Amino acid sequence: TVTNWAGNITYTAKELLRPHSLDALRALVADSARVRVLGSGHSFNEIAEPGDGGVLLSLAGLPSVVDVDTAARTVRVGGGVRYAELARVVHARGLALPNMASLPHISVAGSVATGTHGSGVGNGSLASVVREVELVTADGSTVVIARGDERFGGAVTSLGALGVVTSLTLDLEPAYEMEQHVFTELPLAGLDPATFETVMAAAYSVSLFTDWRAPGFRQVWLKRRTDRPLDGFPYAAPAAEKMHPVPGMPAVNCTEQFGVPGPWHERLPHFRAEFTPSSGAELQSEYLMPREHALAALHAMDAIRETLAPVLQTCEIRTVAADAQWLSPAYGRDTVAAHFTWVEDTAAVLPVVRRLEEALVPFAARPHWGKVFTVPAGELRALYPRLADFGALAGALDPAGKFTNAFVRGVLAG
Ligand SMILES: *Cc1cc2c(cc1C)nc1c(=O)[nH]c(=O)nc-1n2C[C@H](O)[C@H](O)[C@H](O)COP(=O)(O)OP(=O)(O)OC[C@H]1O[C@@H](n2cnc3c(N)ncnc32)[C@H](O)[C@@H]1O
Ligand SMILES: OC[C@@H](O)[C@H](O)[C@@H](O)CO
Ligand SMILES: [Cl-]
């Protein structure tokens, strides 16, 4: 029996395949009628489900390649490699990524497939650093698509619906140091658009957290580059203690605070690489909207906070720079993201998700493809200007829909 990380999704397991060579992988794909790839299982819905008849394919049995070209400042990484390993290797060569997700133990291919991002107003999504993807397509042939190709905008954030991504090449920068400064009790009252932008721009990456109980925000996390200036932060009080994003959880699990300098890859995530949970008692949703709607969205959430709070562990507010990828929730517009880590109870949570989606409809809110959402397919298709172009690319590379399951079919058709 195969489950996702949160344990709310159990897959229909005809067979799980774990090839040990590319030769074996190509033959298995060509010989199978329906395939979905399983990454690290950090999605919260049926996106990785093959359905009956279909095969679930993992890259865990392949050599986990991490090939840093220091001259070119690039790294070539296998489809199943996770960020924690990637980051350690690139750091040891004196290089770095521009951003990371909250927890590093997640597959690179699976991360970019759904629109994974961190925070920072000038920082693009995790997909934005990819310069090339290598795909094993439905007939077992390899197709390489790189920045500049007409098809590239559909090739990185692809919901795994084009084929098996066996390697990706990423752009790198020189290694840098960071400090993390946490603050408590930022009011929502009197926050204007200018002060909101000032707060979110106050360091390289900034997150707000709240429990939607007492008015305002519980915490502000500033992740600052030591090679950039830090101005006084008058808007909230400095934390007296080490904090966890989720009130009442162990702060030992989190990356170092109190402004202590350390390497990028030990400061961008919220959770220490030593923290290796094999499952989590949580559900997640996130909605990504035009940045200009930030204050209006925050006030809509505040007005229904009594509905949100009872089923909420924590809510995180972030920013993302406009993305070139057609299916990125951050496609074509500078973005504000509102993330919800819920309690595990699906029956209690879904009615609240529906209400939240009702409150965010005037703000063109796109849900994160890897998280829980109930936005109807027709509505969903309308939120993505280039969704049609992705549909044509899938039909071209996979005309029999080998890599389409119920989730992808519903999205495209559906
Ligand atoms: C669990 C979790 C999730 C998470 C997070 C922290 C935790 C503990 N922090 C996030 C953050 O800070 N920002 C963000 O935007 N998202 C964050 N998430 C979500 C997570 O990154 C995503 O849901 C991500 O897609 C999970 O990837 P993973 O690889 O674990 O998931 P999967 O269900 O098995 O696969 C997801 C999709 O990708 C396709 N896939 C995977 N590998 C391939 C390859 N090699 N080739 C083609 N497609 C691939 C799957 O088929 C599926 O569609
Ligand atoms: O996108 C997921 C979020 O970043 C969570 O990890 C919160 O930080 C805490 O639940
Ligand atoms: Cl307030």
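Here chain A follows Swiss-Prot, giving residues 5-418 in order.
Method reported for this entry: X-ray crystallography, 1.6 Å.
From the backbone N, Cα and C atoms, a Cβ is placed for every residue, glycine too.
Now, the feature entries from Swiss-Prot:
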type	residues	note
BINDING	41-47, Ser106, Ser111, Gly114, 118-121, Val169, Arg322, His372	FAD binding site
BINDING	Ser106, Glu320, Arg322, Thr345, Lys375	xylitol binding site
BINDING	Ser106, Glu320, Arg322, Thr345, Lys375	D-sorbitol binding site
DOMAIN	13-179	domain 'FAD-binding PCMH-type'
MUTAGEN	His46 to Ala	Does not contain FAD, and shows no oxidase activity
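What Swiss-Prot annotates, mapped onto the structure for a quick look.
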residue: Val41; record: FAD binding site; CB count, 10 Å: 24
residue: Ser44; record: FAD binding site; CB count, 10 Å: 20
residue: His46; record: mutagenesis position; CB count, 10 Å: 23
residue: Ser47; record: FAD binding site; CB count, 10 Å: 26
residue: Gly114; record: FAD binding site; CB count, 10 Å: 25
residue: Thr120; record: FAD binding site; CB count, 10 Å: 26
residue: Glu320; record: xylitol binding site; CB count, 10 Å: 22
residue: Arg322; record: FAD binding site; CB count, 10 Å: 23
residue: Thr345; record: xylitol binding site; CB count, 10 Å: 20
residue: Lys375; record: xylitol binding site; CB count, 10 Å: 24
Greatest Cα separation in angstrom, residues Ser106, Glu320, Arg322, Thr345, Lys375 binding xylitol per the record, works out to 16
Other C-beta atoms that fall within 10 angstroms of the C-beta of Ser106 (xylitol binding site): 20
Between the Cα atoms of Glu320 (xylitol binding site) and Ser44 (FAD binding site), find the distance and write it as a whole number of Å. 22
Roughly how many Å lie between the Cα atoms of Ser47 (FAD binding site) and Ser106 (xylitol binding site), rounded to a whole value? 14
For the recorded D-sorbitol site formed by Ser106, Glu320, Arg322, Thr345, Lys375, name the remaining residues of the chain with Cβ within 8 Å of the site's Cβ center, in chain order. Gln288, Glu290, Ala341, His343, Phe344
What remains of the binding-site residues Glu320, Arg322, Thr345 after requiring a CB under 6 angstroms from ligand 2 is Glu320, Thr345
Going by C-alpha positions, which of the recorded positions (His46, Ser106, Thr345, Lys375) is nearest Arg322 (FAD binding site)? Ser106
Tell me the Cα distance separating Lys375 (xylitol binding site) from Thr120 (FAD binding site), rounded to the nearest angstrom. 10
One should report the C-alpha separation between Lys375 (xylitol binding site) and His46 (mutagenesis position), rounded to whole angstrom, as 9
Nearest by CA distance to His46 (mutagenesis position): which of the binding-site residues is it, out of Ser106, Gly114, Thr345? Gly114
Give me the CA-CA distance between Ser106 (xylitol binding site) and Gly114 (FAD binding site), in Å, as a whole number. 15
Taking a cut-off of under 6 Å between Cβ and any atom of ligand 1, tell me which of the binding-site residues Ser47, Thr120, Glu320, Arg322, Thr345 pass. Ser47, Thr120
